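First up is the structure itself, then whatever we jot down about it.
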Amino acid sequence: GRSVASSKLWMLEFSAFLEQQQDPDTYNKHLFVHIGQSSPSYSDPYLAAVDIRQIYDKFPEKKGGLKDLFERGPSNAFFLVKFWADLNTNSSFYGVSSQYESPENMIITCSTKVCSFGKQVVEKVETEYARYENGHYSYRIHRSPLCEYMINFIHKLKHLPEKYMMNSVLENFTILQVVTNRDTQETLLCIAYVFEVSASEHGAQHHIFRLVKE
Amino acid sequence: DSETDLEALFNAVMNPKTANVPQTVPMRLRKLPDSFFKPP
Ligand SMILES: *C(=O)CCCCCCCCCCCCC
């Protein structure tokens, strides 16, 4: 399906999952959200735009915050992803995986901030190194453990008696992902994530928007 | 109080009479594309 790309970095894959081990040879994986999983990943200009001012309140502000990051640019690195998450699932491993491609050989930092009412609750920071691949360079975060806060959050979501209550909680839950060139501090990708519960028979869904000034 | 209080966040929806969280504008009331609310 549709993925996210700036001029310098393309995120081909993104997934959050729960993996259950029945026996040493049998593994069951449930995907909560996914990009570039069901069908080959792609990027094109056909996606819609969202006024960034409409979402500033849902993410950390001040120095280093979404507004500060957006103003510094480049503007083509900023995206909003709306996830419809598949929560229908019941040894366990909660994980997150992502993959990136760049024409450039960089050392990159991936910062993921979980936010409640626009306030940072927890941050995970990962440093990723390049591997040569067909003239370009690939970066991979493989099976990174989901933080306990997110595990706790998912548990509490599932224990809500009504699904509409889950949506009410998700109203004020966001994630901001900032992928940076470690040396230059250039914003390679900045992705704002918003969530709803999926009711689709196809499971989890997503829609990607460009973040713009209006 | 704390805005990042996990129990408070879930208490607000489970027991609305005891809700103690910031008040916000629901996304559905904001200037956003229709595709933001309708899955593909
Ligand atoms: C803790 O380390 C924060 C890291 C968060 C990684 C993003 C995972 C996306 C969560 C999707 C789960 C769906 C919950 C509605």
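Numbers in chain B come straight from Swiss-Prot, and the residues shown are 60-99, in order.
So this one's X-ray crystallography, 1.8 Å, going by the header.
Using N, Cα and C of the backbone, Cβ positions are placed for all residues, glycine too.
According to Swiss-Prot, the features are:
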type: MUTAGEN; residues: B:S61 to A; note: In YAP-4SA; prevents phosphorylation by LATS1 and LATS2, promoting retention in the nucleus; when associated with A-109; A-127 and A-164. Prevents phosphorylation by PRPK4; when associated with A-109, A-164, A-397
type: MUTAGEN; residues: B:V80 to A; note: No change in interaction with TEAD4. Reduced interaction with TEAD4 and transforming ability; when associated with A-84 and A-85
type: MUTAGEN; residues: B:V84 to A; note: Reduced interaction with TEAD4 and transforming ability; when associated with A-80 and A-85
type: MUTAGEN; residues: B:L91 to A; note: Complete loss of interaction with TEAD1
type: MUTAGEN; residues: B:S94 to A; note: Loss of interaction with TEAD1, TEAD2, TEAD3 and TEAD4. Loss of transcriptional coactivation activity towards TEAD1, TEAD2, TEAD3 and TEAD4 but no effect on its activity towards RUNX2 and ERBB4. Abolishes suppression of ciliogenesis
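Annotated features taken from Swiss-Prot, shown on the structure.
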residue : record               : Cβ neighbours (10 Å)
B:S61   : mutagenesis position : 12
B:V80   : mutagenesis position : 19
B:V84   : mutagenesis position : 10
B:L91   : mutagenesis position : 19
B:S94   : mutagenesis position : 15
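Recorded residues B:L91 (mutagenesis position) and B:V84 (mutagenesis position) have their alpha carbons 13 Å apart, per Cα-Cα distance. The distance from the Cα of B:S94 (mutagenesis position) to the Cα of B:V80 (mutagenesis position) comes to 28 Å. Rounded to a whole value, the Cα-Cα separation of B:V84 (mutagenesis position) and B:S61 (mutagenesis position) is 19 Å.
If you measure from the Cα atom of B:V80 (mutagenesis position) to that of B:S61 (mutagenesis position), you get 8 Å.
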